[PDB]
Amino acid sequence: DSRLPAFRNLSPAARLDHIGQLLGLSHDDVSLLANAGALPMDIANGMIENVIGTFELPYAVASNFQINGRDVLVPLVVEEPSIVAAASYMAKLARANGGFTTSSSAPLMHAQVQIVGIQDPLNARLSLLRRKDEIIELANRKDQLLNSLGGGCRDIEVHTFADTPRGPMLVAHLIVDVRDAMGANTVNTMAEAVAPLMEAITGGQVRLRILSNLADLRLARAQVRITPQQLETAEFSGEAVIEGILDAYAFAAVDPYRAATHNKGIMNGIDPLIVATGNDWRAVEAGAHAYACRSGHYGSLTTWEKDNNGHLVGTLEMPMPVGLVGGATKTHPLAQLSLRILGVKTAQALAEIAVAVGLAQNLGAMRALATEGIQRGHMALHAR
Amino acid sequence: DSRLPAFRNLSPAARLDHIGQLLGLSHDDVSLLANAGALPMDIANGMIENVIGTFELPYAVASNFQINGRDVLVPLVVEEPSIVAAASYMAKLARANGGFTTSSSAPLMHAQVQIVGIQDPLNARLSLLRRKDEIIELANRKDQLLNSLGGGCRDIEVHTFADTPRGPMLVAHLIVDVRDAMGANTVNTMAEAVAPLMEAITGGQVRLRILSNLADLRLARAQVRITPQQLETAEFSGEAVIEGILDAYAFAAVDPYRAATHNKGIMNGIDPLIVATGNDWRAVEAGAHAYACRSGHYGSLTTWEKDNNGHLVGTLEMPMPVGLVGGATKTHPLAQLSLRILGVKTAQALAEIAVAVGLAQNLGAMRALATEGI
Ligand SMILES: NC(=O)c1ccc[n+]([C@@H]2O[C@H](COP(=O)([O-])OP(=O)(O)OC[C@H]3O[C@@H](n4cnc5c(N)ncnc54)[C@H](O)[C@@H]3O)[C@@H](O)[C@H]2O)c1
Ligand SMILES: C[C@@](O)(CCO)CC(=O)[O-]
């Protein structure tokens, strides 16, 4: 059960103990949170360069979250107040209608093999596509362990840019199926592995061989439904809040200035979960925002509609390149503990949870903005 | 002097001591970094909700960084390796040509007063513009202290959207000059303060009254110059690396897939400095990426050119809404220490340093990508 009565009123230690026997955490786990210094300086000096100490941020746990029926405790790490309070409140509201319904796609990341110096980019493109299976085999032969787990290269997509400032270019895409890893290093290696062969076929000169953070092939989805009766406040009625939420969305869909803050709200829920799991939060931000302006217009990441049943339905679909076997995820004592609290067994499972927390946050942010204002809640929670 | 010989080889304690007497830090400061738990649980339980403990990340210090002649030590907080090593290396290279040259604009943030229900958005627009000074006075009367420091409302910009899915809308912008604060709360209050008056003039129904993180009015700039001779490697020559760096930029400027990673690298340097200062890293990310696609095309945040002198010149201009008097910046013992190491006296001073670290990072990321080929 994710519901935690009077949890916000409970003392930190009381909370850590409650969460402890609830999940059945060993003392060895509770001690990592009980005392400061869970990350030894010998390990901290192994992650970054020029380490002189450690910086710490609050480690909270959101409640009420329910993904596909299964209850789950979401660990968050931020400095901004109201975030954990809103994510949990909206999560409580979604419960009454089935919580959050999520889904995802195969962990498909893609490398880029930039080739310049070609005089016939278009012709050379077909040369690559026709010898695609060769290029694929070579890529896989490098990372066979990945193929053992069911991952590996799946397909190649060659694109051209004859309008490049520095002459025509040929950018081939290696759609590699990573597994429970973000795929950064896995993909980057395959890119540098096939680099020689592609260069031999097109007769060009390979430049960059890096992955693309705009993982539009590794999407994660999340849905919610909010009955008007649930949003009925003392002043405003249920119906009144729904229209407001809809106006707030229309605004963000047409004006980039509002879209910026709107999407920022979404990230406020996703980022904290990423830092806690030890994942690269910057990769998530880059793929999120870039996907938000894929139609030549910076728009909203979430969508808020009112089904023909009167209910408020919102969704969230965005690139979610997150892992479980990554570098920092395995070396940080708390990163491993975060995964244990979540109970996630795969990267995509974690991905689905991340987009659910975001969809919830955005809902809470807009509900307040349309209800009264933003100061009442945030500022109250923003004491001192 | 920001140069730190064999700093990377020095032990953590050795580094903390070296940084200690260099800056003349008291034992009270060094102890915050020496021992774990610089952030007491009573304070940690006051920032976020449902706090059960604390999460810690490495706290590093980049070297060689020189902004406008003045040397400075940049504190960074990340989990990804190579970041602090690259930012410091490229910083060492920029030294030979004057380090980094930065500049900024007045800390101008802007609120949004969305007004729906108006049947004549365009006409109602002029009604607001003509009674602008009234709306301005009311806004300032609220935050009297801000005006004492030289901040306060400066101008109002009303925009219309008759093409909105939910009918026509009227979005007025309150260009408020915050000072050393990000302006979030300062601006949000003024927006809700003028909300009634605007509603009276246009006859509409005010909806949202929130700030816009796309702070394109609070820009920060940074420039660098890299002599080809400096980039000359064992295999590749100086000239050879410059062209590669240029190819790498052209790629990001035309293709969004490369731009995403390109800009990600820039943030790899800016974000760590933000977390260390206790600032909202997410606001920075939102304003950064949104500004990257302001021309209907997601492009590069930095620019790499080759002056008619043969040298490689790069720049960086982006929204930098960062503060010094914010909520978390003041309550975190280390956030205050980070500001002390930086020696910054204003928010914009910190803003200029943030864009310099980013411009350096992007340079290092591309240099490597172009250097070690097939
Ligand atoms: N990014 C967003 O969309 C968003 C929105 C709302 C709140 N927030 C949160 O609010 C915080 C940032 O808001 P804030 O920094 O405006 O709030 P704040 O209240 O902490 O700081 C502003 C206050 O500081 C005072 N002040 C003193 N000296 C000042 C100076 N020299 N210059 C400017 N103001 C000065 C002012 O009186 C003002 O009331 C962050 O913690 C952020 O998480 C973010
Ligand atoms: C609440 C908000 O206006 C500010 C986030 O601090 C953003 C959003 O609408 O999602």
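Following Swiss-Prot, chain A residues are numbered 4-387, in order.
For this deposited structure, the header notes the method as X-ray crystallography, 2.8 Å.
Note that Cβ sites are derived from N, Cα and C of the backbone, with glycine treated the same way.
Pulled from Swiss-Prot, these are the features on record:
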type: ACT_SITE; residues: A:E83; note: active site, charge relay system
type: ACT_SITE; residues: A:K267; note: active site, charge relay system
type: ACT_SITE; residues: A:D283; note: active site, charge relay system
type: ACT_SITE; residues: A:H381; note: active site, proton donor
type: MUTAGEN; residues: A:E52 to Q; note: No loss of activity
type: MUTAGEN; residues: A:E83 to Q; note: Greatly reduced activity
type: MUTAGEN; residues: A:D183 to A or N; note: Reduced activity
type: MUTAGEN; residues: A:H381 to A, N, Q or K; note: Reduced activity
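For ligand 1, the neighbouring recorded positions among A:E52, A:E83, A:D183, A:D283 are A:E83, by Cβ distance under 6 Å. Proximity to chain B (CB-CB distance below 8 Å) holds for A:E52, A:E83, A:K267, A:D283 among the recorded positions A:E52, A:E83, A:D183, A:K267, A:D283. With A:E52 (mutagenesis position) as the anchor, the candidate recorded positions are A:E83, A:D183, A:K267, A:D283, A:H381, and the one with the nearest CA is A:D283.
The distance from the Cα of A:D183 (mutagenesis position) to the Cα of A:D283 (active site, charge relay system) comes to 14 Å. Sequence-distant neighbours of A:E83 (mutagenesis position) (same chain, 6+ apart, CB under 8 A from its CB) are A:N271. Local packing around the recorded positions A:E52, A:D183, A:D283 was summarised as the count of other Cβ atoms within 10 Å of each Cβ; on this measure the leading residue is A:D283. Across the structure, A:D283 (active site, charge relay system) and A:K267 (active site, charge relay system) are spaced 17 Å apart at their Cα atoms. Counted over every protein chain shown, other Cβ atoms within 10 Å are most numerous around A:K267 among the recorded positions A:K267, A:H381. The two recorded residues A:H381 (mutagenesis position) and A:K267 (active site, charge relay system) have their Cα atoms spaced 15 Å from each other. Under the DSSP three-state reduction, A:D183 (mutagenesis position) is assigned to coil, being neither helix nor strand.
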